[PDB]
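Some notes on the structure that comes next.
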Amino acid sequence: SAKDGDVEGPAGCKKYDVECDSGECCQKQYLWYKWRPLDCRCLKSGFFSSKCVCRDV
Amino acid sequence: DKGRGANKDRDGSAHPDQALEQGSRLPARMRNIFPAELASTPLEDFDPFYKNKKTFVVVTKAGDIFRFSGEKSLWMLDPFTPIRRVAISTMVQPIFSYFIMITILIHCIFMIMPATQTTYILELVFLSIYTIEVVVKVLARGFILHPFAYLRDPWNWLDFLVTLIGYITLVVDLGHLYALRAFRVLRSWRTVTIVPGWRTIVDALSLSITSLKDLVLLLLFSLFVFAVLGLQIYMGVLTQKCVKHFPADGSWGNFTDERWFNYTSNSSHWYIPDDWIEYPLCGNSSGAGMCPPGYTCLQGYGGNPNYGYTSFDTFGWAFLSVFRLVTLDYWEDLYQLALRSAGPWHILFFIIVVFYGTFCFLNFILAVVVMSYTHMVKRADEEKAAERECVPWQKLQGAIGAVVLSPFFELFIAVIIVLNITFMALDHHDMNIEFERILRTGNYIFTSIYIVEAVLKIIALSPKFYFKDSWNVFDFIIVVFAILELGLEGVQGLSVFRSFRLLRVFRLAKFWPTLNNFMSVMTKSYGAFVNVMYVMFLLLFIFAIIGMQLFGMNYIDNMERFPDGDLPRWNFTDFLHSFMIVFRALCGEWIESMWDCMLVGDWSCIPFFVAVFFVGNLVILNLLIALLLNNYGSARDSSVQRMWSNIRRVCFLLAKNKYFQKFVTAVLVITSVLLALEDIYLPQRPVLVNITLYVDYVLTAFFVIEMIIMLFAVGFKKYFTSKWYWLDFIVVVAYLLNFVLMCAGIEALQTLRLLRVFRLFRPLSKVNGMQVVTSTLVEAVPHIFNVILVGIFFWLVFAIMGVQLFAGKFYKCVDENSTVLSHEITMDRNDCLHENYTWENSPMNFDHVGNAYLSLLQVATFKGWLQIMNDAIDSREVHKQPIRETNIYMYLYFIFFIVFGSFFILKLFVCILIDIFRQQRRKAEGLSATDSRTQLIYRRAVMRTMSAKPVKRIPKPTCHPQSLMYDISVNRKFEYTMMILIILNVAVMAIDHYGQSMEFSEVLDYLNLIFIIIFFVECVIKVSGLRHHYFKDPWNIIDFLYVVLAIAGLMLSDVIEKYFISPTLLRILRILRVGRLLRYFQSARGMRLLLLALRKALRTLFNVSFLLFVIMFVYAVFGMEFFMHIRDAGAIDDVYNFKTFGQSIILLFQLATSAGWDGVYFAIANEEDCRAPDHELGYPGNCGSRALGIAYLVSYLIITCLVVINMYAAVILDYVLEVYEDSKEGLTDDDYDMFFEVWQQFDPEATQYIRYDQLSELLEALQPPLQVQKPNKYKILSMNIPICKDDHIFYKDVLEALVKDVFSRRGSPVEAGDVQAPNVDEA
Ligand SMILES: *[C@@H]1O[C@H](CO)[C@@H](O[C@@H]2O[C@H](CO)[C@@H](O)[C@H](O)[C@H]2NC(C)=O)[C@H](O)[C@H]1NC(C)=O
Ligand SMILES: *[C@@H]1O[C@H](CO)[C@@H](O[C@@H]2O[C@H](CO)[C@@H](O)[C@H](O)[C@H]2NC(C)=O)[C@H](O)[C@H]1NC(C)=O
Ligand SMILES: *[C@@H]1O[C@H](CO)[C@@H](O)[C@H](O)[C@H]1NC(C)=O
Ligand SMILES: *[C@@H]1O[C@H](CO)[C@@H](O)[C@H](O)[C@H]1NC(C)=O
Ligand SMILES: *[C@@H]1O[C@H](CO)[C@@H](O)[C@H](O)[C@H]1NC(C)=O
Ligand code: NA
């Protein structure tokens, strides 16, 4: 197994570097040769602006 | 008096003007041989047009008499209105000097742009415009031939030579120089005359350089002495390496002969650890470098460090190394490159050169710059002061105005602004989704509240009273920009408009008044800062164009010499790089830039980087302290009463003794040296562990028995109200709490045992001169607490700005050996982590404002900032690889922080301690605070009269050879001859270089044989003629110690010497003997005035340094308990660490000058890849602590480097002002020494009276300001000098009546009467 793009969790969810609205981000992702758990973070982009995308912990 | 005495004198008799110009005055007069209608002071406006406005120029001469008149030339050419009249009217036009000034500003622009084809064609044009301008002013004046000609003015010597240099370059003349073309930028010095108020800063800059003449000769003397001293004891020492042993096999044949030297000179046999550039030094002394097993420390192989430029091997390179140690840049490298190869006891070389170099002689420079600027502002202020002398609409407005005017709506906006600043500081990188929503939905609430309070404000007050005050027009700009952030919320281009949320931080400036008062001083005298800041960046502009035209093509052509073969980040290759390598040397950091300008070039970098450090740092940055100083300076109870009060009778008598108080002080000192003896070796010293355990039992009973005695003595009310007894009571509680836990099983806390070093401060304040030193530090702590809070405010604006510029951007892809992969391999985190590399973050970053506060501290002290500015220039976006030198204009963020945060906020610390020290030193001498600086001059000159005693001549012996032994031991011919021999004895030590020869070494070995024979006769003469008064002068001891230890070196060869009579101690007594010069120059008035102020400050400068060592003592015993078990990183290694006390003192001394705190921080805060402690196995753990390393280093840096090093500048400043106030107006201390030096030749016995006929002889022998030459007799007839009944007069009656003479001849107004009134009160 372990395809280079894989998800765990419910059917229809946000993968890596895809914008998340506070939930709806996949349970686990196979990227970089491991299973990383994903989460919804808001990263800095400009003066007092931040785009919120799914990023691993 | 004199210059206006030749005003109408030469303009009447020698040569009158040919014109005048002051406020649109365009006449053309003559020298009264063919004149035309100048003036008769009737101030008329009848005949001509320029004569009509000449009345307006003369009405301008009624309020502004002498400020603007343009004094024309002499006639000297018989030009009775030829075509020369056209040039004298062209020259005085206000558009002529506006036109040449604009072409200078345009020609500066085409110097920062790179050279192209059209760059050469404009140099043809600008040299044409500058040469019409040199023809007009010489066809309107003379050349130099008469007075008031062209080359008589110093601005015209600039724009003439720079035009002549442009002739030799442009048109082909001499072909070959090409270095003069760099000097064409000097024409843009005359653009200082465009900013109003320029003459005060330019005159204070010229008055400084004139007044630094006698300091440079005294610095060059002391740099000469320390560079001979460092030549003699460090020659060949920086070449010491670890060399491998010659084998017992191998590629080198077994025979030990000169094949040893073949093997040893081979560079592959010198130890270097892996991925290191330079070879580690080592030494054979005790705490030195310690070569690995299989090796030996040897001299003479390979070079010195730093491309061979750091050495003490010749006199040239020793002078440069002693000079970078006086300067203080990167001195921790030389300090650590010298104690590793020579050993730890050589800190004594570095304590002396830092005490006398940078703590004394570089504060005499500040004291001269402050006096030059204060003298110009005092002139400018008095020159200006002479010049100065509807029915519901009106209904709700009374209701809306009822809440807005009141100070409760003003409180509610003050809470929201404080709450808005908090939400801008909570923004950071990698926020989760709900916490980021709070910061957006709070922005919507803060914006709409600022809108509501700006529409309830124009309705309440008026629409025409809202725009009245300036705070409502700044609040109105905030609500305009906040609309633009919401109207352009998501359209485009909104990065610029959201930057103006930072302006809401400055609305806190209205409410709390500590910051409001600080802003008013900036708005009161602002143009004084604009002149200093424009002169600062213009000098930097001139050294930046000169630098890239002289050193620019070396960096490209000889680029192969650099260690990787690439350019450094700091070079001279274009304009912005040349502006930053020169701005860096303004800030005090010039020698690493000088090392590679000289690697790639020639000797010409050494005058460049010294001259940009001298003008930039030592004059311009001190002229900014002198600016902050002038603006910011302002049963049956009576049966038990007889028993309980006899208890308090005994204890109060016992608490006041001298012997009880010296016993308590002796216990505290001895037990505190016991505390410096727990170190990393105390386990495995079993006898020392038990002594440490028993002293903690004696002191926990000594602290209780003493506390009970002090509690019967002073009572409960006066014990628990003093701050010295809350210090004692915390130590008593902390040693009873240790005694409680130790009985109950628990091991005692080691951080509570160390609290008894604070009990060391109370007897420290009892030392002889410590009361001015410690009273200033107690009076200054509420003042410097307010500079912290205001500085925390202004650094908050640059922290939240720098988080929004740089957060999340200091990540980079990193290889196995912690080297950074370039792009074209990994361009982002996807490519980095696909190939198993590491995507690391910098340890110093701007990720949140807590990290940002710690990076701005590191660029303000200029210690660690080179790495921080490299990350910011490389940073491009969030998940992207940084590219070298791509965001290159982020250097401008750091220039405006360093200007406003380090050149301004940190110098307010020096401003406070100067102001506090003057008024505490006045309080300690019993003087009154309300005495305005003139009455204390006369009080000081009378108190020296009452303390004056005439000294007695040394009794001449009467023996058979000992008459001549006194004759020659006293004459100035013999005492000057033996001073020239001391200068020649030591200048011969300067031609000692490393690896000289055996025959050059024997010529000089014979010359030292001649001087010791000469110095042996000069010792035996002055001991015969002065039999026991020989030992009274301290330089006669050092003469006598040197001759004894030098004769006893030449003989006594069969000694058991094991450094017993070592030649290193002989070399120091040859050189320390030079200091007889410091008491021979007195004809140099400028130096004798500056050694006098030093000598009077030596007592309280020794007290600042002995307070400094106790602060180093307390932190060394705390740092050994915190950081003794720490893994090596950055600066902590096998030599420099916190293991022992003496090794801790090597670090805290370096770190007191802030040198290298960034790499000390990197180790003692390291919490990664370490080992947790294991108590029940015997392991202590190699982990640091981030929270404890910050609260230890930020504590030491502000306690020792911001306030106690700045106490050296305060003490020097106070005495230089008092000694120069004596030489100008009153009487210096060395002037009372010359009275009694002339007095003892009229009574050698000190019979304290002289004959009356001897007094007219006396006053001829005095030198000024006390002398009265011939005919002195009729002035003696006015001093009236009361005579005793033998025609013999007392010495004080002569000296009192000569002090009154000096004050009468020098000051008219209040000088005689106030001096005579003070002499009646003191008698
Ligand atoms: C440190 O000590 C060692 C050993 O005492 C010194 O090494 C000697 O150096 C000389 C050259 O000057 C050699 O000919 C000897 O063979 C060396 N001795 C040994 C035992 O190896 C060394 O010179 C000292 N280094 C100093 C003083 O800097
Ligand atoms: C290093 O990266 C490589 C690919 O760039 C990863 O590839 C594995 O390599 C191991 C051998 O070390 C093979 O047995 C596997 O079949 C490879 N593929 C996978 C999916 O594991 C490797 O995982 C990385 N190194 C480590 C230690 O994880
Ligand atoms: C150093 O030692 C090596 C050992 O093989 C030798 O080849 C080399 O020539 C020596 N000299 C230099 C300058 O490297
Ligand atoms: C001795 O060593 C030097 C360099 O260390 C080398 O140039 C020279 O050839 C050697 N001498 C021999 C190999 O005879
Ligand atoms: C790390 O070790 C050496 C020294 O830089 C180098 O040759 C090697 O390529 C480096 N990188 C690795 C092992 O990935
Ligand atoms: Na430097």
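One is the number of the first residue shown, and numbering goes on along the chain from there.
Header says: electron microscopy, 2.8 Å.
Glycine is treated like the rest: Cβ placed from N, Cα and C.
Mapped onto three states, the DSSP output places A:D21 (mutagenesis position) in coil. Experimental mutagenesis at this site is recorded by Swiss-Prot as A:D21 to A (Swiss-Prot position 58), annotated: Almost complete loss of activation of B.germanica sodium channel.
Among the sequence features in Swiss-Prot, the mutagenesis site A:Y33 to A (Swiss-Prot position 70) is noted as follows: Almost complete loss of activation of B.germanica sodium channel. Using a 10 Å Cβ-Cβ cutoff, A:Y33 (mutagenesis position) registers 11 neighbours.
Looking at Swiss-Prot, the entry for mutagenesis of A:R41 to A (Swiss-Prot position 78) says: Almost complete loss of activation of B.germanica sodium channel. Annotation note: A:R41 (mutagenesis position) sits in a strand segment as assigned by DSSP.
According to Swiss-Prot, the experimentally introduced change A:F47 to A (Swiss-Prot position 84) is described as follows: Severe decrease of activation of B.germanica sodium channel. Within 10 Å of the Cβ of A:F47 (mutagenesis position) there are 19 other Cβ atoms, across all protein chains. According to DSSP, A:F47 (mutagenesis position) is assigned to coil rather than to any helix or strand.
Experimental mutagenesis at this site is recorded by Swiss-Prot as A:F48 to A (Swiss-Prot position 85), annotated: Severe decrease of activation of B.germanica sodium channel.
The note that Swiss-Prot attaches to the published mutagenesis A:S49 to A (Swiss-Prot position 86) is: Severe decrease of activation of B.germanica sodium channel. Around A:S49 (mutagenesis position), taking its Cβ as the centre, 14 other Cβ atoms fall within 10 Å, counting all chains.
In the three-state DSSP classification, A:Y33 (mutagenesis position) falls within coil. Here the CA atom of A:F48 (mutagenesis position) lies 35 Å from the CA atom of A:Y33 (mutagenesis position).
Packing around A:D21 (mutagenesis position) is summarised by its Cβ count: 10 other Cβ atoms lie within 10 angstroms of its Cβ, all protein chains included. Cα separation, A:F48 (mutagenesis position) to A:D21 (mutagenesis position), rounded: 19 Å.
A:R41 (mutagenesis position) sits 10 Å from A:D21 (mutagenesis position), taking the Cα positions as reference. Within the set of mutagenesis positions A:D21, A:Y33, A:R41, A:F47, A:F48, A:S49, A:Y33 have a CB atom less than 6 Å from some atom of ligand 2. Neighbours of A:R41 (mutagenesis position), defined as other CB atoms within 10 A of its CB across all chains, total 20. Residue environment of A:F48 (mutagenesis position) contains 20 other Cβ atoms, counted within 10 Å of its Cβ in all protein chains. In this structure the alpha carbons, written CA, of A:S49 (mutagenesis position) and A:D21 (mutagenesis position) are 16 Å apart.
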